[PDB]
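**Q** Take a look at this one; I'll ask things after.
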Amino acid sequence: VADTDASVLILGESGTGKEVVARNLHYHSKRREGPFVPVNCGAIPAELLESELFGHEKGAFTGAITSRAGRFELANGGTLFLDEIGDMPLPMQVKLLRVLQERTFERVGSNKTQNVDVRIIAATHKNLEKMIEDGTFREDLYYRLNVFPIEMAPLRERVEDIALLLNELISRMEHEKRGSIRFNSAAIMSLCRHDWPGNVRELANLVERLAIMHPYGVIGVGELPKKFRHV
Amino acid sequence: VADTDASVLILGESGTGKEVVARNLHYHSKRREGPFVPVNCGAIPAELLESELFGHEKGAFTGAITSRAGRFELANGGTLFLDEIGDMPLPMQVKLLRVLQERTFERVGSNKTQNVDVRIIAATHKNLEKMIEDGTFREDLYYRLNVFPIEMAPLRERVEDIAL
Amino acid sequence: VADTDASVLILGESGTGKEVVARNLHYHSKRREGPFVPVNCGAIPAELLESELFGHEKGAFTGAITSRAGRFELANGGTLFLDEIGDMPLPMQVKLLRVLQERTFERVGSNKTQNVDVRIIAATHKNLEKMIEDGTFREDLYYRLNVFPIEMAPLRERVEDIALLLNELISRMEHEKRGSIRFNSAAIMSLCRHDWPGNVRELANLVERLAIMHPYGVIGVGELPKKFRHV
Amino acid sequence: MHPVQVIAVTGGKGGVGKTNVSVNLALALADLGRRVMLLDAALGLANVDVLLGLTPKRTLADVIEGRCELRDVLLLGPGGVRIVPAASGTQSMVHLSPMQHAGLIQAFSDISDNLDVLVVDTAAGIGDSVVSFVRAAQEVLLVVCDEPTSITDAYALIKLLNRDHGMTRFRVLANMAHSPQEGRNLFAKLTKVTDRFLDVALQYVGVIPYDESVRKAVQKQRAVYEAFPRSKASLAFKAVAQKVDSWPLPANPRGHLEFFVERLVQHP
Amino acid sequence: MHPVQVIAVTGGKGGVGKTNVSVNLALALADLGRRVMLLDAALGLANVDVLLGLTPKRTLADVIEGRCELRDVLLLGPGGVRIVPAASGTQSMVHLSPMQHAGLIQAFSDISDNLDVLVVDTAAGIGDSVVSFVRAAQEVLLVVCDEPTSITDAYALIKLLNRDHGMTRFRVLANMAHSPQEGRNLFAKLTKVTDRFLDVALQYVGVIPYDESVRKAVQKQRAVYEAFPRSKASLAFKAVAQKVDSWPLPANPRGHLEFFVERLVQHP
Ligand SMILES: Nc1ncnc2c1ncn2[C@@H]1O[C@H](COP(=O)(O)OP(=O)(O)CP(=O)(O)O)[C@@H](O)[C@H]1O
Ligand SMILES: Nc1ncnc2c1ncn2[C@@H]1O[C@H](COP(=O)(O)OP(=O)(O)CP(=O)(O)O)[C@@H](O)[C@H]1O
Ligand SMILES: [Mg+2]
Ligand SMILES: [Mg+2]
């Protein structure tokens, strides 16, 4: 997908690291000079998602003292990263499909159509098909987006990868002069036998916690938190 | 316009009698056996116009105990009379233009597109152009509707008809 | 953890002494000379939390009659202790995450962005992980606040410390001048044989109650008010 | 600069003498030598100005309606006590949103001269305004009379505060008692009920005797402390004020909204 | 079948004896031979049951929370008077929406046996609940004492009702007066203020003397009419009840919400 400008759908559980994949695709494609605008559809309130993604003009709603422009126009000539697209409501799904195909959208309080050239990299953690037979996600939108799918597996299904991830985390933590830690075989094996809900964020958070706890020392099974210890 | 199935825009002040003109066009066209469904946009609250015009399915909103179907499907094979279309908000205008051209619409709480064959006779009493330069009415919708305009004059400009 | 600038989350049960831990962390940090601003999210109505944390201008809502500084600005140069973070509403969770990430916030009814450098110490008695599982708490805010968790233990699990706590509580009453009181060995043993829900809160409440009720007295087995004797 | 002590006079039962206790306690505390501000939390119906004989040109209704700020509605009352007047039957003060109470409490932080006394005379009942003004105060003084209705009302207020806000420390003052043993017995009954159902700390403050000099003062629209400074009620108020002045000053802010959080944050 | 007379006992000032007047008037009107229902509109804090010594198993909190209907919360009180009990410090009754007050008033139409007496004991203050229960009643009886604060509060309630609801007819009853001339003078002062600022009709009902038998009855948790039926207060209540029974019955419904609109519509 790197050399092709096409809409991407990244499938993976929460915390797998989809934003870095989106940034890697953006900065090494024809958009590398274009803006990268990340938006989390779960952060904006449902009543403000329209104004956030499309923008609004003067007096659009009570509190619209300025003509703030939306995320799509900020991503013109760049890439817009939709994260957890599954909670986005149905009318907004129809307008997103309109942006994807008809390359047009409407501001809030405006009576004109605007054309923007953006690349949409969508991310979600819900089974979109099951939502389709539940009557909650748009089926046509699902086919439009799942042309180039990236399935990012949980860390509990690639446990033998933990050592390399620890090397990368500790390497960055050393580059920023924030300390270093070292594990023995027992600690790494114990970590490999963990369920890891919140995979990579759990791993990074644990690394930071251990750097605070045991700086410049050897980490064993005893020095790991109780929830990580295993026999 | 009687022998042609095309969208009609009736321009006139309030109380000029646009409903009877719409009924005359409907009952003497190819829709004579089809339903005639009148809807006054100003009557439905602005928060319920979506559900009233397009319908909704189970649990669409708090209070949706039934899957009531909208006005457009009731007018399938007939005519829908939009009265005072000028107060209808902009997103509704975009969806109305979509119904007019693409012949498709979406219910509330539904994830499928429905096709209906209806004839739209729009009525308004506001200067739609002045609303266009005021940034309140859709300009493309105005061109789509004003292909067959009927300008119903006020009684004060046709006073010699009062006897009849 | 006290010598570093990191987000601390204090986990335990109700009345386990989290504010004491937070104050000790603040006093043994680089921010000793700064302020300590506590915020209880379960003692402020949901509609008031935003105005209390961020401040407001002269007119922002139907009750704002003056412009005041919020508790983020009050904590500038110090630490902000958010107690009972679990009952914070979800929109306020989103806004708190945005403030913590961007390090900037805006008063309600204002468009001027202000920067504040504060240390966040949050406290919880609810099982957060279960709350993310039910979707009543945000996982991203959770992992921003959980850089260093400190788990406090119930008084029923540290029964041998009750006498020392009693002496400490009586000690602080010498400084806050509401009297003094002494205990008997049988009374201490009876207290040690108690379940103690709301551990330190009930211990302090009982000591206050017995001090005001019988000042400068001695407490026997029958001196205790109710449900504190154990055969 | 110092923390400011805030005293909320309450009790739930109407006609127990909350306003009289507030005014006379403020006057006595000013007599001991403190700069005292008295706030009439009876926002819909003003009685502090009526008892003191004041006719304010501008009240808190002007503050909430925005015609004037908070500093210019202060009145110099008897004994040097500064009074914040409330409205009397104004349509904009009958019932206020919690947001408005929060704004009014927060706006009091503009005042930085009083010597750690701010007496808040709450309204009758256990309503939202009363609870809001009690929770914002460091000390909660309950005025109770030796009647089953007054005991029940005070117990209900204590139960509400303890159950829904976790308060455990309450001060109790007996009013219109015909003997000191009457006040002691009234405290015994109230503590008996609370002990039987709750786990809270009640501290006896004192007793204000039934005195007709108070009635003459009310008829004269002046305060019993200044109109009849040698009466039994005046001496009881002086004793209570001496006891109140010995209360421990606040030292640490709490998580909820309260008066003068600025002084509780910066000073430590 | 007949229209039902509804009497709202009010006065704004707390501790003027609204509950005592309500209870004793109810028992006296039952003595004259009417089927009387007494409602404790003090929804957050119940005092009718306290003064009468009742311990209800189900109260109005159970009605609003939906555990039971309205008929099964009735209690047979002294003298055959049927009591509707209120809650005491229940979180679901501290403050209710106007919709809830409307529903509770409308639900009373299920009762079709009382002989045109329904006494409504409003709470202290001029709040929304008090105004809702006063406007829904045919007769408005204001209990006033000979104090500047009581006169000011009664005038404020009258001014509120007249300005924002157009009410013009008010009954005034003096309580805790030490002479009949005291009651006459109190009425004179109240009418002087009202005539100076308003155009309303005040009708003097009578005077209830200051009597310590009332205090003994409250201490005994019984009513002064039944505990001390030969006291001055009991005789005054009997005279007032005889005067109240001579009031004209309602004949035509008004446009707003009020008790028993059904009987006011069908009967004419
Ligand atoms: N110590 C005392 N001795 C004698 N009478 C007293 C008294 N304290 C109060 N009273 C009487 O009680 C009346 C009511 O006093 P006050 O107005 O302070 O009570 P309160 O604050 O409970 C009224 P509300 O509840 O409406 O605010 C006084 O005007 C007086 O008649
Ligand atoms: N005529 C009278 N003589 C003696 N005492 C009287 C009296 N009228 C009322 N009282 C006393 O007034 C006190 C309060 O009476 P009551 O409870 O009826 O008042 P109220 O209902 O107006 C207070 P609230 O409005 O706050 O509920 C009691 O001590 C009662 O005995
Ligand atoms: Mg008062
Ligand atoms: Mg009462």
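Throughout, chain A uses Swiss-Prot numbering, with the displayed residues spanning 163-393 in order.
Every residue gets a Cβ built from N, Cα and C, even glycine.
A:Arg185 to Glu appears in Swiss-Prot as a mutagenesis experiment; the accompanying note says: More than 75% repressed pel transcription. Among the sequence features in Swiss-Prot, the mutagenesis site A:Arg185 to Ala is noted as follows: Almost complete loss of biofilm formation. According to Swiss-Prot, the mutagenesis experiment A:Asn186 to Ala carries the annotation: More than 75% repressed pel transcription. Quoted from Swiss-Prot, the note attached to the mutagenesis of A:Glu330 to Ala states: More than 75% repressed pel transcription.
Context for these features, please: burial, neighbours, distances.
**A** Listed in sequence order, the residues of the same chain lying 6 or more apart from A:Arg185 (mutagenesis position) and placing their CB within less than 8 Å of its CB are A:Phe198.
Look at A:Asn186 (mutagenesis position): DSSP puts it in a helix.
In the three-state DSSP classification, A:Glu330 (mutagenesis position) falls within a helix.
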**Q** In Å, rounded, how far does the Cα of A:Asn186 (mutagenesis position) sit from the Cα of A:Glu330 (mutagenesis position)?
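**A** If we compare the Cα positions of A:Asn186 (mutagenesis position) and A:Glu330 (mutagenesis position), the gap is 16 Å.
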**Q** Near A:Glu330 (mutagenesis position), how many other Cβ atoms are within 10 Å of its Cβ?
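**A** Summing over all protein chains shown, A:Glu330 (mutagenesis position) has 12 other Cβ atoms within 10 Å.
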